[PDB]
Amino acid sequence: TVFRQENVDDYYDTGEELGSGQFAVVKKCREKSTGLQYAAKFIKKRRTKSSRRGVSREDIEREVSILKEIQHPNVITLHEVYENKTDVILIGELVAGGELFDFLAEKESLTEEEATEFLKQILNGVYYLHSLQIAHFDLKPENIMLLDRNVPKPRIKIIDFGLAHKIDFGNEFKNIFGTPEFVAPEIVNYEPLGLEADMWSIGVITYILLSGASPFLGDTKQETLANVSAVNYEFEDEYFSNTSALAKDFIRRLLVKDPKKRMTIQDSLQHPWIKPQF
Ligand SMILES: OC[C@@H]1O[C@@H](n2cnc3c(NCCc4ccccc4)ncnc32)[C@H](O)[C@@H]1O
């Protein structure tokens, strides 16, 4: 499939840089005809078929196809797609309040209620996606954006569908691999992947929200991945001594090696704590 090949600068002005991937840079922009503001993700194309730099057209088209399906308050919308010889440019919904990651850094101590307020929204967004058989496969605090950081209960949106796949056959097998601290054991072990991997990532995110510490993190990526595969984490009393047993129960039921035994998205919403590479 082909995208709009007019110069994006004919239709938009760009501003500040909002962030980046390998890979990809995201800039604020403004549509000339409406005055509305967006975020534009510039993804570098592969320059040859044999090249390992840039993103393959297959991978770009998959991301665009998935994004076109989605509309839910807790997920980003896609507005337009442009392309030229070097880039595909995905224009989508600006989320102005920064990363949950940055958030957590400033300040860094969340109550269980602040943590569950974030979590409930993440779970609602993932419920929507999983209902559509979409695995995100890159859930982490860098990919959860706040609409407005200056309100007591910030609203969030899930972003970055660069690794997202449709799961039409219960699992997919193609060596998808995100950030070591957040990937499930099946990703580490190059096993077939399904919606369960996202549920593991949610358990990791929850642990971080409550404690400010990363449960599997080692001194090298190697060591992190080995920790993940062995399910080598524990609840440090220094961080968790006054966290409720139910919060710990929730995380325990997500950080499970066997994906078949791990809580599903529907399970997570009914759980008593929630229910009202190289
Ligand atoms: O991805 C690196 C990042 O750069 C920033 N970022 C990425 N997407 C952002 C956005 N909106 C998405 C609009 C979009 C929708 C659909 C396709 C492409 C982009 N709003 C604000 N900051 C964003 C964050 O700091 C991230 O950690």
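Don't overthink the numbers, they just go from 1 along the chain as shown.
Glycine is no exception: its Cβ is also placed from the backbone N, Cα and C atoms.
Going by Swiss-Prot, these are the annotated features:
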type: BINDING; residues: 18-26, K41, 93-95, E99, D160; note: ATP binding site
type: MUTAGEN; residues: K41 to A (Swiss-Prot position 42); note: Loss of activity, apoptotic function and of autophosphorylation
type: ACT_SITE; residues: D138; note: active site, proton acceptor
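Recorded features from Swiss-Prot, shown on the structure.
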| residue | record | Cβ neighbours (10 Å) |
| --- | --- | --- |
| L18 | ATP binding site | 19 |
| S20 | ATP binding site | 12 |
| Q22 | ATP binding site | 11 |
| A24 | ATP binding site | 17 |
| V26 | ATP binding site | 21 |
| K41 | mutagenesis position | 28 |
| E93 | ATP binding site | 17 |
| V95 | ATP binding site | 20 |
| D138 | active site, proton acceptor | 24 |
| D160 | ATP binding site | 22 |
Could you measure between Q22 (ATP binding site) and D138 (active site, proton acceptor) for me? Cα positions, answer in whole angstrom.
14
Across the 14 unmodelled residues, what Cα distance in Å links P276 and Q277?
39
Which recorded positions (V26, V95, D138) fall within 10 Å of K41 (mutagenesis position) by Cα distance?
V26
For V26 (ATP binding site), name the DSSP secondary structure in the helix/strand/coil scheme.
strand
What three-state secondary structure does DSSP assign to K41 (mutagenesis position)?
strand
Just to verify a number: CA distance, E93 (ATP binding site) to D138 (active site, proton acceptor), in angstrom, no decimals.
18
Inter-residue C-alpha distance, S20 (ATP binding site) and the residue listed as 'active site, proton acceptor' (nearest angstrom):
14
Which binding-site residues from the set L18, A24, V26, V95, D160 come within 10 angstroms of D138 (active site, proton acceptor), judged by C-alpha positions?
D160
